[PDB]
Number of protein chains: 2
Amino acid sequence: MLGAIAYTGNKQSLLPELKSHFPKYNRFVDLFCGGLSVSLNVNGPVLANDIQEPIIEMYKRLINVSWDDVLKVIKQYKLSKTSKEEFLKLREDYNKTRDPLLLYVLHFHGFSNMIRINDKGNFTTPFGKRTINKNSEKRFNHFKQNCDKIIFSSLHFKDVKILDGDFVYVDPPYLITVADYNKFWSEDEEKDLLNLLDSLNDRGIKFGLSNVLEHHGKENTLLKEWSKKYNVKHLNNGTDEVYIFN
Amino acid sequence: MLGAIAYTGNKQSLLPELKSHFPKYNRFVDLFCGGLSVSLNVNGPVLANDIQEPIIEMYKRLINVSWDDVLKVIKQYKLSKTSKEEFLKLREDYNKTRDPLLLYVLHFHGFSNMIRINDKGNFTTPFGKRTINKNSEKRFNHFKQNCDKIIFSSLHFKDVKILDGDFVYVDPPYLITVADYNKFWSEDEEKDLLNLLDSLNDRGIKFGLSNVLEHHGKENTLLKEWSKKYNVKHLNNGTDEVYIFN
DNA sequence: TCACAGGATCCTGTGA
DNA sequence: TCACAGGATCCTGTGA
Ligand SMILES: Nc1ncnc2c1ncn2[C@@H]1O[C@H](C[C@@H](N)CC[C@H](N)C(=O)O)[C@@H](O)[C@H]1O
Ligand SMILES: Nc1ncnc2c1ncn2[C@@H]1O[C@H](C[C@@H](N)CC[C@H](N)C(=O)O)[C@@H](O)[C@H]1O
């Protein structure tokens, strides 16, 4: 139940409790997928979408690389737990070539495996005093053994077109919380998502949305109310982890 | 790829993408140079010109000062993040003596490191609740290790005599935008620059001009059209950052 | 004088 | 108890 890469917000753990609610579908849509904690572990076909083209091209790529391919690039850069400059180079190189395979290595050495990218589309995460380890290849493998049941998409959720008959799984940025990618989020976003989430219901299209109603101080009222029109399955400084669905 | 001093409009970041277009030259001309983000980082010889003699004399000066020289003047004024009056003094002193080294310290405590000067030639930037920090000396050093490949000029661009064989790099005030130094700018200026920029072309002299075609709602049509006669390499509330060149 | 890009890490679940 | 993998923030410098 591993994700292809370590990823902030990943769901490895909750998938179990999360599948217990999944309806049937002709296509599984992972609207916001990042880590692929879900996609790599649901029943095909899977439309894995995420707005971050870098991470999505990185997947498209990975499909044909091999663990050796990977190991090679590392040896070639002589990267390791304390290789700060070797890192900074690999960064520059990515930034220039925009070669997906390189992003995949970097993510292994970033500060807390963060994959942060800027306006200009550059990888800017600071060194993280780390490199690959056991799970590295396990993650690597697991990806390669399951990605063939996936189709990758890199569109704003509001553009993925949902067909009638597929199941949509939403796990977007949590308003109240703050991971890096919340830079792509706002209330105006929480809104369109929630309104369109409605649309999908009227079209008799089943959906599943994981999020937090309260975390660390503030609360998501907009959804706290919206959440009524549909179900709920509370899961939780205490943050209330829920699964709002139909 | 640091500039000698923090500076509004600086190009630290775009230099990379900007060098990828630089032609060959016997002399690099930095027509409008302020921050020295470019000059300090191109291949000598470099004719760094800027109209603001204060900032230019400040450089001519700096050539012989030492980080200690610098630190000294600070200690001597007991300046720091909250030293508002100590600041105001250092200001007066500059205003009176017109001693370049002092301007260099001030710039470190100005509101947003602005180096604003008036008709009477006085430093008038308000206190900025700040003083030196890490980058201060880095900036300081980088200047001192590269300035020897530079010749400083403080003339209106329309006078900086261009020789046949050098490359001219233009990055003047952006019409549509408004930094302090746009006080030296106008359409009549955009014009002379553009017309003379033509002249340089006819003389078979290569030139490079960074600017914005559109920012914050308005647009620079005069150049939007003029920009056709030559190349373009779009880089970008969205502002369109471009590099018009031959 | 705040909005923003960008260098930074301990606290924690978990196999041993 | 113990080592290791893994992350829904942090602070500081900076200003078209
Ligand atoms: N407008 C948007 N459209 C699509 N994806 C977005 C948007 N804003 C943010 N995201 C992505 O939404 C994701 C949120 C994550 N918590 C998804 C986690 C994922 N299901 C996992 O378990 O690995 C990230 O991968 C973000 O890059
Ligand atoms: N007529 C003029 N002649 C020469 N310089 C001028 C004139 N009007 C304005 N300037 C200067 O042109 C500059 C525009 C700046 N954006 C140059 C930035 C510089 N390339 C840097 O990145 O540090 C300022 O330093 C202004 O002081």
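For chain B, we keep the numbers from Swiss-Prot: what you see runs 1-236, 250-259, in order.
Each residue, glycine too, has its Cβ placed from N, Cα and C.
Per Swiss-Prot, the features are as follows:
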- B:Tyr7, B:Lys11, B:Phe32, B:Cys33, B:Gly34, B:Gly35, B:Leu36, B:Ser37, B:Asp50, B:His156, B:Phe157, B:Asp171, B:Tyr181: S-adenosyl-L-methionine binding site (BINDING)
- B:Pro126 to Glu, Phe or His: Loss of methylase activity (MUTAGEN)
- B:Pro126 to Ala, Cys or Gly: Hypermethylates DNA (MUTAGEN)
- B:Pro126 to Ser: In damh; hypermethylating mutant (MUTAGEN)
- B:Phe127 to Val: No longer methylates hmC-DNA-containing DNA (MUTAGEN)
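Feature map: Swiss-Prot annotations on the structure.
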{"residue": "B:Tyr7", "record": "S-adenosyl-L-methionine binding site", "CB count, 10 Å": "22"}
{"residue": "B:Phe32", "record": "S-adenosyl-L-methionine binding site", "CB count, 10 Å": "23"}
{"residue": "B:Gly34", "record": "S-adenosyl-L-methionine binding site", "CB count, 10 Å": "28"}
{"residue": "B:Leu36", "record": "S-adenosyl-L-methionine binding site", "CB count, 10 Å": "27"}
{"residue": "B:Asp50", "record": "S-adenosyl-L-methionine binding site", "CB count, 10 Å": "25"}
{"residue": "B:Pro126", "record": "mutagenesis position", "CB count, 10 Å": "15"}
{"residue": "B:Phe127", "record": "mutagenesis position", "CB count, 10 Å": "17"}
{"residue": "B:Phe157", "record": "S-adenosyl-L-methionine binding site", "CB count, 10 Å": "22"}
{"residue": "B:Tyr181", "record": "S-adenosyl-L-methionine binding site", "CB count, 10 Å": "22"}
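DSSP assigns B:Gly34 (S-adenosyl-L-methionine binding site) to coil, not to a helix or a strand. DSSP gives B:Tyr181 (S-adenosyl-L-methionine binding site) a helix state.
With a cut-off of 6 Å between Cβ and the nearest atom of ligand 2, the recorded positions B:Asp50, B:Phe127, B:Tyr181 reduce to B:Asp50, B:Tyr181. Between the CA atoms of B:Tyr181 (S-adenosyl-L-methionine binding site) and B:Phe127 (mutagenesis position) there is a gap of 19 Å. B:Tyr7 (S-adenosyl-L-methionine binding site) sits 16 Å from B:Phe127 (mutagenesis position), taking the C-alpha atoms as the reference points. For the binding site of S-adenosyl-L-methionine, formed by B:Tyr7, B:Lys11, B:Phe32, B:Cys33, B:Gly34, B:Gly35, B:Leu36, B:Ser37, B:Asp50, B:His156, B:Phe157, B:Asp171, B:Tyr181 according to the record, the largest Cα to Cα distance is 21 Å, rounded to a whole number. Closest to B:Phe127 (mutagenesis position) in space, going by CA atoms and restricting to the binding-site residues B:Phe32, B:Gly34, B:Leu36, B:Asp50, B:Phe157, is B:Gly34. Straight-line distance linking the Cα atoms of B:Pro126 (mutagenesis position) and B:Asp50 (S-adenosyl-L-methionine binding site), rounded to a whole number, equals 23 Å. Missing segment of 13 residues between B:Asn236 and B:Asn250: the endpoint Cα atoms are separated by 11 Å.
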